[PDB]
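Following: one structure in structure tokens, then a few remarks.
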Amino acid sequence: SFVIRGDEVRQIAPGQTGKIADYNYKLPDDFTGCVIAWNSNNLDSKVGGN
Amino acid sequence: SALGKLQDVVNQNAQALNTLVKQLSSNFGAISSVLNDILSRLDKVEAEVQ
């Protein structure tokens, strides 16, 4: 589990590339499993920036 | 004229090897017939399908 921005969720899949897949969290090509994601703006945003 | 029996055995084996080598120029529906070229144009999972 982790927090990312809404543009980045497509990098969390087998064989992908880009800043998150490159430098933060990499899935294998032989990945068996499920990727579950949801918007958390109601908790994880704040005025002036979280 | 009579040696055509032995020359035909030489010719048939040469045509069969030239055909086998010429078939490396074919795409078979892939983006390129060149294997390094595919690996440069596409990322891992898309290259694997080609």
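Chain B residue numbers are taken from Swiss-Prot; in order, the displayed residues are 943-992.
Per the header: electron microscopy, 2.8 Å.
Heads up, the Cβ atoms here are built off N, Cα and C, so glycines get one too.
Other Cβ atoms within 10 Å of the Cβ of B:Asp950 (variant position), summed over all protein chains shown, number 10. Listed in Swiss-Prot is the natural variant B:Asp950 to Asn, annotated as follows: In strain: Delta/B.1.617.2, Mu/B.1.621.
Sequence-distant contacts of B:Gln954 (variant position), defined by Cβ-Cβ distance under 8 angstroms and a gap of at least six in the same chain, do not exist. The natural variant B:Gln954 to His is recorded by Swiss-Prot, whose note states: In strain: Omicron/BA.1, Omicron/BA.2, Omicron/BA.2.12.1, Omicron/BA.2.75, Omicron/BA.4, Omicron/BA.5, Omicron/BQ.1.1, Omicron/XBB.1.5, Omicron/EG.5.1.
Here Swiss-Prot notes a natural variant, B:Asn969 to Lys, with the remark: In strain: Omicron/BA.1, Omicron/BA.2, Omicron/BA.2.12.1, Omicron/BA.2.75, Omicron/BA.4, Omicron/BA.5, Omicron/BQ.1.1, Omicron/XBB.1.5, Omicron/EG.5.1. Mapped onto three states, the DSSP output places B:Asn969 (variant position) in coil. Long-range Cβ proximity for B:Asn969 (variant position), meaning a same-chain Cβ under 8 A and a gap of 6 or more residues, is found for B:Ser975.
One entry in Swiss-Prot concerns the natural variant B:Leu981 to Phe. Its note says: In strain: Omicron/BA.1. According to DSSP, B:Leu981 (variant position) sits within a helical segment.
In sequence order, no residues are near B:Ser982 (variant position), counting only same-chain partners six or more apart with C-beta under 8 A. Quoted from Swiss-Prot, the note on natural variant B:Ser982 to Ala is: In strain: Alpha/B.1.1.7.
If you take the Cα of B:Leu981 (variant position) and the Cα of B:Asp950 (variant position), they are about 41 angstrom apart, rounded to a whole number. Its Cβ placed at the centre, B:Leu981 (variant position) has 14 other Cβ atoms within 10 Å.
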